[PDB]
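Okay, so here's the structure we're looking at.
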Amino acid sequence: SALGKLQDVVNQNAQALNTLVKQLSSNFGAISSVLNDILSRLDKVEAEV
Amino acid sequence: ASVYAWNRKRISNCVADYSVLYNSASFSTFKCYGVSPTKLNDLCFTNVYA
């Protein structure tokens, strides 16, 4: 429990990287979160949208 | 079928072609959603419901 300041500085950066990675699984209104689905399912005119 | 009474077929374990469908002039309209018609021949499906 003593090194709480240093362990928190490790924890905040690990939470920031894990949040940055988890946002790769989000859709943002696209047909899939996986870019290779979109490119294997659609033609350029739909895919680029 | 009447439209209140539509008939459904499950397509079972098989290999297909969709280009014989999407290149045919027999159809007055051929829309698709979530996929391109021209791209269907690269895919596979867990089922098709017709």
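Per Swiss-Prot, chain B residues shown: 348-397, in order.
Method reported for this entry: electron microscopy, 3.3 Å.
Keep in mind that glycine also has a Cβ here, set from the backbone N, Cα and C atoms.
According to Swiss-Prot, the natural variant B:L368 to I carries the annotation: In strain: Omicron/XBB.1.5, Omicron/EG.5.1. In this structure, B:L368 (variant position) is part of a helix by DSSP.
Natural sequence variation is annotated in Swiss-Prot for B:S371 to F, with the remark: In strain: Omicron/BA.2, Omicron/BA.2.12.1, Omicron/BA.2.75, Omicron/BA.4, Omicron/BA.5, Omicron/BQ.1.1, Omicron/XBB.1.5, Omicron/EG.5.1. Remark: B:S371 (variant position) has no non-local neighbours by Cβ distance under 8 Å and separation of at least 6 in sequence.
Under natural variants, Swiss-Prot gives B:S371 to L with this note: In strain: Omicron/BA.1.
Looking at Swiss-Prot, you'll find the natural variant B:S373 to P noted as follows: In strain: Omicron/BA.1, Omicron/BA.2, Omicron/BA.2.12.1, Omicron/BA.2.75, Omicron/BA.4, Omicron/BA.5, Omicron/BQ.1.1, Omicron/XBB.1.5, Omicron/EG.5.1. On its own chain, B:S373 (variant position) has no residue at least 6 apart in sequence with a Cβ closer than 8 Å to its own Cβ.
Under the heading of natural variants, Swiss-Prot lists B:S375 to F and annotates it as follows: In strain: Omicron/BA.1, Omicron/BA.2, Omicron/BA.2.12.1, Omicron/BA.2.75, Omicron/BA.4, Omicron/BA.5, Omicron/BQ.1.1, Omicron/XBB.1.5, Omicron/EG.5.1. Other Cβ atoms within 10 Å of the Cβ of B:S375 (variant position), summed over all protein chains shown, number 5.
Sequence-distant neighbours of B:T376 (variant position) (same chain, 6+ residues apart, CB-CB distance under 8 A): none. In the three-state DSSP assignment, the secondary structure recorded for B:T376 (variant position) is coil. One natural variant named in Swiss-Prot is B:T376 to A, and its note says In strain: Omicron/BA.2, Omicron/BA.2.12.1, Omicron/BA.4, Omicron/BA.5, Omicron/BQ.1.1, Omicron/XBB.1.5, Omicron/EG.5.1.
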